[PDB]
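The structure under discussion appears below in the form of structure tokens.
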Amino acid sequence: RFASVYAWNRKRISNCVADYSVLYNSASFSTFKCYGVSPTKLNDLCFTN
Amino acid sequence: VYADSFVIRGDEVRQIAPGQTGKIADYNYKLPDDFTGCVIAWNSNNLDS
């Protein structure tokens, strides 16, 4: 139930532990081009908002 | 010159070319970053896909 292209729903992920390893392990995603950060290193960095 | 011959699935055709992070060959066949060679892909649908 995602919205239209011009009305992309925006969600702010705050105050939780992230598990990007699960997202990488999924084979459904055909494209996983990460810009500015290596996809492998996503599981050990800390950022905000 | 070390000729390497093998077969992968149709979608990928990436061979971990520069350092490609694709996990199809991340557990099967990794190619070094400083690779002074060539990559050739051939269609096999007609010849016993």
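Note that chain B is numbered according to Swiss-Prot, with residues 395-443 shown in order.
If you check the header, you will see the structure was determined by electron microscopy, 3.3 Å.
Cβ from N, Cα, C; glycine included.
What Swiss-Prot records for this protein:
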type	residues	note
VARIANT	B:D405 to N	In strain: Omicron/BA.2, Omicron/BA.2.12.1, Omicron/BA.2.75, Omicron/BA.4, Omicron/BA.5, Omicron/BQ.1.1, Omicron/XBB.1.5, Omicron/EG.5.1; complete loss of interaction with host integrins
VARIANT	B:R408 to S	In strain: Omicron/BA.2, Omicron/BA.2.12.1, Omicron/BA.2.75, Omicron/BA.4, Omicron/BA.5, Omicron/BQ.1.1, Omicron/XBB.1.5, Omicron/EG.5.1
VARIANT	B:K417 to T	In strain: Gamma/P.1
VARIANT	B:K417 to N	In strain: Beta/B.1.351, Omicron/BA.1, Omicron/BA.2, Omicron/BA.2.12.1, Omicron/BA.2.75, Omicron/BA.4, Omicron/BA.5, Omicron/BQ.1.1, Omicron/XBB.1.5, Omicron/EG.5.1; May enhance affinity to human ACE2 receptor
VARIANT	B:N440 to K	In strain: Omicron/BA.1, Omicron/BA.2, Omicron/BA.2.12.1, Omicron/BA.2.75, Omicron/BA.4, Omicron/BA.5, Omicron/BQ.1.1, Omicron/XBB.1.5, Omicron/EG.5.1
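This view paints the features noted in Swiss-Prot onto the structure.
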residue : record           : contacts (Cβ under 8 Å, 6+ apart)
B:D405  : variant position : none
B:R408  : variant position : B:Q414, B:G416, B:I418, B:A419
B:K417  : variant position : none
B:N440  : variant position : none
Quick one: what's DSSP say for B:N440 (variant position), helix, strand or coil? coil
According to DSSP, folded down to helix, strand and coil, what is B:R408 (variant position)? coil
